[PDB]
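One structure is given here, and the rest of the page talks about it.
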Amino acid sequence: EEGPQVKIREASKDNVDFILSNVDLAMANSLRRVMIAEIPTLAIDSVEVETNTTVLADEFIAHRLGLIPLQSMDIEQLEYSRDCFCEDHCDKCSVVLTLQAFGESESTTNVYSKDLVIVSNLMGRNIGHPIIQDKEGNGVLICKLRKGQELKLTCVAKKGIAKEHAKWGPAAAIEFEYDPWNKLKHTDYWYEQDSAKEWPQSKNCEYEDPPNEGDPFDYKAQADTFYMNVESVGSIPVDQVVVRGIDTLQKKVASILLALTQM
Amino acid sequence: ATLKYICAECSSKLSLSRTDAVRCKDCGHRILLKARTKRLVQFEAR
Amino acid sequence: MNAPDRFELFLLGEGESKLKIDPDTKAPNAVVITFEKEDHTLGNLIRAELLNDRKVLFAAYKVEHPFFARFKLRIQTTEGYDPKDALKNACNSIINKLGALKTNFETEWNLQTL
Amino acid sequence: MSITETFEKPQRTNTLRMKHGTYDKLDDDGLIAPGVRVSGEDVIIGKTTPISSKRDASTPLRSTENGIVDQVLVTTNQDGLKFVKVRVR
Amino acid sequence: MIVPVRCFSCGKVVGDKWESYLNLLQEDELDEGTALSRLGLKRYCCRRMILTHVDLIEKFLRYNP
Ligand SMILES: [Zn+2]
Ligand SMILES: [Zn+2]
Ligand SMILES: [Zn+2]
């Protein structure tokens with residue numbers, strides 16, 4: 001469809017190995033950054049503690065709670081508490097969850113994210129459900145209880161972005177490469193005896209043609225063909241991380257044309 | 001049912017006033033811990 | 001204590017606008033725009049596109065200090081061509097560019113098994 | 001002789017000797033309780049001394065510190081002295 | 001104290017792989033490297049997270065109060 005062109009290699013619920021082509025390096029990057037820092041997500045951002053006789057400190061536990069990825073599929077149908085017209089938090093802008101655990105058995109009792117319970121009204125939007133990907137539906141190991149110890153908390157999920165705190169980040173890592181065959185000569189290989197023999201040839205050298213011995217340096221070639229791979233953390237479907245990445249970037253520029261306008 | 005103090009060891013919820021020195025029931029642990037607050041604390045999840 | 005709130009990176013405080021347009025004096029047909037609450041993500045972008053325009057004589061950006069979220073964009077264009085327009089142009093040109101990318105992707109997504 | 005010190009909330013009388021930190025956080029036993037968030041120059045231990053009515057003896061939190069009370073311990077020495085150890089986290 | 005929830009460097013969820021890792025070692029008699037790769041921890045930033053953790057909580061739980 002004339003313009004930037006995707007060409008997927010691998011795909012699963014977690015990764016999306018692909019090849020962007022026919023685009024400016026600047027755009028590949030801005031998109032690369034946006035995915036890492038500005039895609040909205042839901043995450044625990046307030047913990048009220050009724051009882052903690054655990055071996056850990058409240059803020060210690062609270063910190064982990066926020067790191068627990070939550071369902072953020074329909075995150076757009078949720079508003080930022082700062083915009084919402086209520087007083088603090090409400091179903092229109094927040095998801096409330098609870099954690100009650102007691103060391104009943106004499107064996108060490110584990111507390112997982114599965115043990116979290118939504119208490120607010122999700123009004124039909126897939127949101128706030130603690131993500132689970134392990135082979136036993138346990139989720140993240142929040143704490144451990146000895147017999148007799150207790151943990152009664154009250155969380156409050158809210159919409160956020162990585163720029164504010166890395167807990168709200170939907171991305172895990174983002175592979176990024178170009179010109180696997182150092183033809184644009186963007187880098188100068190450090191070596192002891194042989195540049196070529198000492199530096200491992202990358203995956204993507206296969207998807208390209210090695211330059212020819214006698215060709216004079218191509219001084220007009222630019223940087224197109226970027227080999228990326230996005231890893232989602234679960235709060236959102238991989239395909240989405242990318243898509244919404246392009247979306248937010250799009251809305252950003254839009255917020256600017258609208259600035260010149262009402263300017 | 002309330003409890004102003006706890007005991008360093010038997011965990012038994014003690015609670016007495018002045019002239020009561022500092023001992024628990026059977027656990028003469030002259031220690032005693034001050035018991036948490038009911039005024040629930042909020043925490044930034046950051 | 002001295003650390004500013006993190007939301008101040010993307011939220012315009014009070015009295016601030018997303019853009020402050022000022023006329024450059026050193027040269028003709030030159031403008032300096034100040035983007036508040038934005039970083040390299042938009043900066044290098046609008047810069048790169050602005051450079052694909054031939055009637056554009058100058059385009060560069062810079063965030064003077066990492067502590068604050070704002071960058072400056074200076075554009076110089078051919079007589080008759082308003083810099084403010086080149087920006088609008090670069091923007092739209094970008095927005096379109098992405099829309100296409102968005103599609104192509106959602107398209108290739110479906111053709112995948114898993 | 002007939003002159004001690006007491007761990008309790010003070011409320012100015014004849015001497016008024018006290019300090020800028022607020023005592024609102026203390027309990028009537030003169031000690032804050034675990035869970036209470038403290039900061040500024042707040043008072044952690046309320047104490048008083050009648051030197052020949054109330055002269056404020058008390059421990060305010062370190063000026064450049066501020067956390068949450070983690071544990072208050074009340075004990076006795078070998079001379080039967082009332083002891084107090086406030087740990088802030 | 002306990003398994004950090006995520007990899008400090010990239011964000012990968014890791015707090016849900018501690019017990020599995022422990023089993024991969026005991027009941028399956030595998031080695032840490034092979035064990036870690038099977039849990040999907042491919043980049044060293046994520047590998048070090050698990051391979052270097054020290055579960056001191058299992059010692060804290062041993063105190064009575
Ligand atoms: Zn609300
Ligand atoms: Zn006792
Ligand atoms: Zn990592």
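Just so it is clear, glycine is given a Cβ too, placed from its N, Cα and C backbone atoms.
Record note (Swiss-Prot), mutagenesis C:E108 to K: Transcript termination readthrough. Lethal. The unchanged residue is displayed. Less than 8 angstroms from the CB of C:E108 (mutagenesis position) sits no same-chain residue that is six or more residues away.
One mutagenesis experiment named in Swiss-Prot is C:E108 to G or V, and its note says Transcript termination readthrough.
According to Swiss-Prot, the experimentally introduced change C:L111 to P is described as follows: Transcript termination readthrough. In the three-state DSSP reading, C:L111 (mutagenesis position) counts as coil.
Here the residue is the original one, but Swiss-Prot notes a mutagenesis experiment at this spot, C:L114 to P: Transcript termination readthrough. Applying an 8 A CB threshold to same-chain residues 6 or more apart, the list for C:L114 (mutagenesis position) is empty.
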